[PDB]
Amino acid sequence: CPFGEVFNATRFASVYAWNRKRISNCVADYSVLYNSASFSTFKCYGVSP
Amino acid sequence: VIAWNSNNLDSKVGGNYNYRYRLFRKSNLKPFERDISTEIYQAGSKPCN
Amino acid sequence: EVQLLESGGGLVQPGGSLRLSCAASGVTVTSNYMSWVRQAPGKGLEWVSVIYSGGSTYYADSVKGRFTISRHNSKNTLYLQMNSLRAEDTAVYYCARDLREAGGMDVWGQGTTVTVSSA
Amino acid sequence: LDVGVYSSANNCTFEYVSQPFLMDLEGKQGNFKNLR
Amino acid sequence: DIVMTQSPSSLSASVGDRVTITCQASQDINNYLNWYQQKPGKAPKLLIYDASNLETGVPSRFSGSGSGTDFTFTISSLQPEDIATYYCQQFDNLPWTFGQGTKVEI
């Protein structure tokens, strides 16, 4: 999933201009997200981690 | 949900006041809505001119 | 035009049902913030409950299940029926039109006290 | 399209872009080389 | 949760003395503390909001300041009308618990 370029961006818009995009046709990288040491919390409520 | 602190990206020494939120809004947040209305509510007896 | 009047209160016993109500005019309780708050005798103010815009109910710690809140736009009224009360509940209660964070409780009315004494 | 597609957009849920493509937009009578 | 441990609760002084109110908080309040005038038995009246701006109607003898852990309230011209209980409130961390307030009586 195209994440690396977006996550390391400088600044995103404010809360009123919150970004919502549709995502499909790629792959998640749960292990790297967990152990990246740059993401603090990975919380899954409705689904089993 | 993936949440992480952005002291390196979205923290300024002089003070970041860029994030603002709204008080008055009539309708509820319908599913998949993006409304950019700028209506000011008349929540009393003195009109907001 | 705009006015928030208070109704209810008395000498209900602990565990006894009572009805407090705040009737508003000029606002919309369903789609705007409004709140109820207590003030104990000899103590500072204590937050009780809020009604938000969008069908989201939030209460305090001690009134999570003891109060029942219901709102109507026909007369712009908010009702709280309180059952299974406690003796400590004797205090002066207010309904307030809280407007987020720009100075808390800027506008005040009269407020009605509730005594939960066994006498 | 000449060399307003839409006036407003609501409940946008999908946009797709393929590889960049280079065609010719000249209007002329004659034989057609491509077949699709 | 943010809880304030305000040392003074009831201070007595003579007429004309300065009034200095200090309200310490467990965590940092970001320009988000209020100062009220409640009067003996009367309902509280808000004077200072957002820790820096003055409301139209508040007398010039009242002043409030603070941005962070420390918060100060100052009254220079003591009057009998100032016999009241001044509260410090933090509308910062949910739930927004109220303060106890120091009572000044002259």
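Here chain A follows Swiss-Prot for its numbers: 336-384, in order, are the residues you see.
Each residue, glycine too, has its Cβ placed from N, Cα and C.
The Cβ of A:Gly339 (variant position) lies under 8 Å from no Cβ of any same-chain residue at least six residues away in sequence. DSSP classifies A:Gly339 (variant position) as helix under the three-state reduction. According to Swiss-Prot, the naturally occurring change A:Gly339 to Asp is described as follows: In strain: Omicron/BA.1, Omicron/BA.2, Omicron/BA.2.12.1, Omicron/BA.4, Omicron/BA.5, Omicron/BQ.1.1.
The annotation that Swiss-Prot gives for the naturally occurring variant A:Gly339 to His reads: In strain: Omicron/BA.2.75, Omicron/XBB.1.5, Omicron/EG.5.1.
According to Swiss-Prot, the natural variant A:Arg346 to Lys carries this note: In strain: Mu/B.1.621. Sequence-distant neighbours of A:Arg346 (variant position) (same chain, 6+ residues apart, CB-CB distance under 8 A): none.
Among the natural variants in Swiss-Prot, A:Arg346 to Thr has the note: In strain: Omicron/BQ.1.1, Omicron/XBB.1.5, Omicron/EG.5.1. The residue drawn here is the original one.
Secondary structure at A:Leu368 (variant position), taken from DSSP and collapsed to helix, strand or coil, is helix. Here the Cβ of A:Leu368 (variant position) has 14 other Cβ atoms within 10 Å, regardless of which shown protein chain they belong to. As a natural variant entry, A:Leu368 to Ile appears in Swiss-Prot alongside the note: In strain: Omicron/XBB.1.5, Omicron/EG.5.1.
As a natural variant entry, A:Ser371 to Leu appears in Swiss-Prot alongside the note: In strain: Omicron/BA.1. Taking all protein chains in view, 14 other C-beta atoms sit within 10 angstroms of the C-beta of A:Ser371 (variant position).
Variant annotation in Swiss-Prot: A:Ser373 to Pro, described as In strain: Omicron/BA.1, Omicron/BA.2, Omicron/BA.2.12.1, Omicron/BA.2.75, Omicron/BA.4, Omicron/BA.5, Omicron/BQ.1.1, Omicron/XBB.1.5, Omicron/EG.5.1; the structure shown retains the original residue. Less than 8 angstroms from the CB of A:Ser373 (variant position) sits no same-chain residue that is six or more residues away.
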Candidates from A:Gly339, A:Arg346, A:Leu368, A:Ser371 close to chain B, where variant positions are judged by Cβ under 8 Å: A:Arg346, A:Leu368
